[PDB]
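First the structure, in the form of structure tokens, and then the observations on it.
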Amino acid sequence: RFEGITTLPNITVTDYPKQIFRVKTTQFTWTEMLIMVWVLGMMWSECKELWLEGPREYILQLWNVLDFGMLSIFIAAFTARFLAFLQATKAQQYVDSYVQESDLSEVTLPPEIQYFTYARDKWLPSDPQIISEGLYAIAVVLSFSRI
Amino acid sequence: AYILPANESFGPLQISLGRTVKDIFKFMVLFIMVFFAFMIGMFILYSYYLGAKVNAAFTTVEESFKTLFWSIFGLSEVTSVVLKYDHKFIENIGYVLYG
Ligand SMILES: CC(C)CCC[C@@H](C)[C@H]1CC[C@H]2[C@@H]3CC=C4C[C@@H](OC(=O)CCC(=O)O)CC[C@]4(C)[C@H]3CC[C@]12C
Ligand SMILES: CC(C)CCC[C@@H](C)[C@H]1CC[C@H]2[C@@H]3CC=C4C[C@@H](OC(=O)CCC(=O)O)CC[C@]4(C)[C@H]3CC[C@]12C
Ligand SMILES: [Ca+2]
């Protein structure tokens, strides 16, 4: 997205015809896997430091609190994205087993899972994906403080 | 400014001006790291909203750089943050990060 996204936020592009659009949006990439592993490792190191020294010894350090803060938000963003991914997966599983209507255009899906075919505009203001990228941007800004 | 040192009135001024330019280079490097932090962070937040913003401020990396740089001189509006959609959570994060 360095030069921007070609697709408008109002149009859903699905690679294969029967794909739930939210499945494609919320699925993890290989870079996402490495970032989660990196955050897990950094969070693991921070926990060991806290465990061996205790709360008061660990809580009175500017870097230690900030590192815990940025790792808490990083874990918070990833948990929100996984929750969004799980909801999309539930819709996808229902689609491929209960719908046989050739690319999900003519068929009317139940409103509980029909919501998972909408573009960015029709998303709820409090759905996990929007919360995920809202918190993820904060963690990215907080990362460069460790420079 | 090459021939300026030869003057008694303007000589000391040009020498002191060069001293501050060297001095602020170190401080400018520190601000570059801060500048690059918000440029990446706010671009990530607003990259998905190309046609859903009042202006194209933080949509791309180049435009995110332009919006943040001109905010130094107060030449960037606060409408850079406002979104067309009702995603108030993302919009308010942009308000806080820009603030
Ligand atoms: C030291 C570590 C383990 C701290 C990590 C804390 C997280 C595991 C918890 C704390 C707050 C929780 C979050 C609180 C707010 C939300 C909003 C929530 O949005 C909704 O699901 C409501 C909309 C809907 O789906 O119907 C998504 C989960 C999430 C991110 C929660 C996910 C789990 C979080 C991040
Ligand atoms: C007014 C407009 C039309 C032209 C302005 C151009 C100036 C910015 C340049 C043109 C000639 C330059 C001057 C050429 C001659 C001198 C004398 C030179 O040495 C002296 O002051 C005399 C004593 C000594 O040489 O020891 C110092 C630079 C100075 C003032 C230069 C300063 C900068 C000047 C005025
Ligand atoms: Ca530490």
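Sequence positions for chain A are given in Swiss-Prot numbering; the residues included correspond to 480-626, in order.
The header says electron microscopy, 2.7 Å.
Cβ atoms are placed via backbone N, Cα and C, with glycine included.
Listed in Swiss-Prot as a mutagenesis experiment, A:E525 to A is described as follows: No effect on inhibition by Ca(2+) or thermostability. No effect on activation by diacylglycerol (DAG) analog; when associated with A-874 and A-883. Under the three-state DSSP scheme, A:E525 (mutagenesis position) falls in the helix class. Listed in sequence order, A:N543, A:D546, A:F547, A:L550 are the same-chain residues at least 6 apart in sequence whose CB falls under 8 Å from the CB of A:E525 (mutagenesis position).
Positions annotated as Ca(2+) 2 binding site by Swiss-Prot: A:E525, A:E528, A:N543.
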Cβ within 8 Å of the mean position of the Cβ atoms of A:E525, A:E528, A:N543: remaining residues of the chain near Ca(2+) 2: A:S524, A:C526, A:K527, A:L529, A:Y537, A:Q540, A:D546, A:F547
